[PDB]
Amino acid sequence: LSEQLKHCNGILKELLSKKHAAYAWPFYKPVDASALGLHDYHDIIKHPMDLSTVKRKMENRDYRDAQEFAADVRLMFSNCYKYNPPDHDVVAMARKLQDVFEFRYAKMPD
Ligand SMILES: CNC(=O)CN(CC(c1ccccc1)c1ccccc1)C(=O)c1cc(C)c(=O)n(C)c1
């Protein structure tokens, strides 16, 4: 409800919008490790994060400030960079969506 959290909510809506769906879709929901046969995922990634979890936390007023919101969005990208080989298509899509995030996050009102 704070001005900075309104900015964060706007960014979240954009990341979930059809505008970015071509590269955002792998980040919409938690990685289903069992479904994908990624039996090492939860051994390598101790704190999973995804946009549906960020959305639930925003709706529940879990985030007290913009910094806490940004930490979860960057955790989501960091998990992807940690688990996947750097030449995987999902890493290319992470880099593109993080570019969208970082450039708009940088326009935070003071
Ligand atoms: C709706 N279903 C999905 O989102 C499937 N996916 C992505 C899916 C995939 C990527 C890697 C391994 C196994 C499937 C993939 C394949 C082709 C190109 C782009 C992504 C995931 O769950 C996934 C898996 C991992 C490890 C990850 O870091 N992220 C961010 C998402």
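By the numbers in Swiss-Prot, the shown part of chain A spans 346-455.
For all residues, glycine too, the Cβ spot is worked out from N, Cα and C.
Per Swiss-Prot, the features are as follows:
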type: MUTAGEN; residues: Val376 to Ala; note: Abolished binding to histone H4 acetylated at 'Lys-12' (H4K12ac)
type: MUTAGEN; residues: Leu381 to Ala; note: Reduced binding to histone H4 acetylated at 'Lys-12' (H4K12ac)
type: MUTAGEN; residues: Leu383 to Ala; note: Reduced binding to histone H4 acetylated at 'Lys-12' (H4K12ac)
type: MUTAGEN; residues: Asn429 to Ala; note: Abolished binding to histone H4 acetylated at 'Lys-12' (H4K12ac)
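Residue with the densest Cβ environment among the mutagenesis positions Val376, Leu381, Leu383: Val376, by other Cβ atoms within 10 Å. The DSSP secondary structure for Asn429 (mutagenesis position) is coil. Proximity of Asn429 (mutagenesis position) to non-local residues of its own chain (separation of 6 or more, Cβ distance below 8 Å) is seen for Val435, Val436, given in sequence order. DSSP assigns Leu383 (mutagenesis position) to coil in the three-state reduction, placing it in neither a helix nor a strand. For the pair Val376 (mutagenesis position) and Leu383 (mutagenesis position), the C-alpha distance works out to 9 angstrom.
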